[PDB]
Amino acid sequence: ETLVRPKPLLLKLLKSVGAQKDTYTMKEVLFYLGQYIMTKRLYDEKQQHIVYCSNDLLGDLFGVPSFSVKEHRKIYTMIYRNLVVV
Amino acid sequence: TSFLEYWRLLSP
């Protein structure tokens, strides 16, 4: 119900995996973002919670060259800091 | 992918 307009960098990540809209739901932002890491195979193949994005656009949005998906606050900081809520 | 299960713990 609550819609978001993602900022230029976060939008290029969602759009680079096949998403064509500009206003998203939180479910869609999390789907397309998780699909971006899977398509780009950014996850550590053995412990798939670790995400390497040092030479990736995701790293600019994140701040660090790597993160663990278990760090929810850190992931939600990048998500809401790079979107406009309506 | 075991990645996807980890990532689903983000939402709702």
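Heads up, chain A uses Swiss-Prot numbers, so what you see runs 25-110.
Structure determined by X-ray crystallography, 2.5 Å.
Every residue, even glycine, has its Cβ placed from backbone N, Cα and C.
Here Swiss-Prot flags A:26-109 as domain 'SWIB/MDM2', drawing on sequence analysis. Swiss-Prot gives this note for the published mutagenesis A:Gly58 to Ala: No effect on its ability to induce apoptosis.
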Which state, by DSSP, holds A:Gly58 (mutagenesis position): helix, strand or coil?
helix
Cβ neighbours of A:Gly58 (mutagenesis position) where a neighbour is any other Cβ within 10 Å:
20
So, by DSSP, how many helix, strand and coil residues make up the domain 'SWIB/MDM2' (A:26-109)?
38 helix, 16 strand, 30 coil
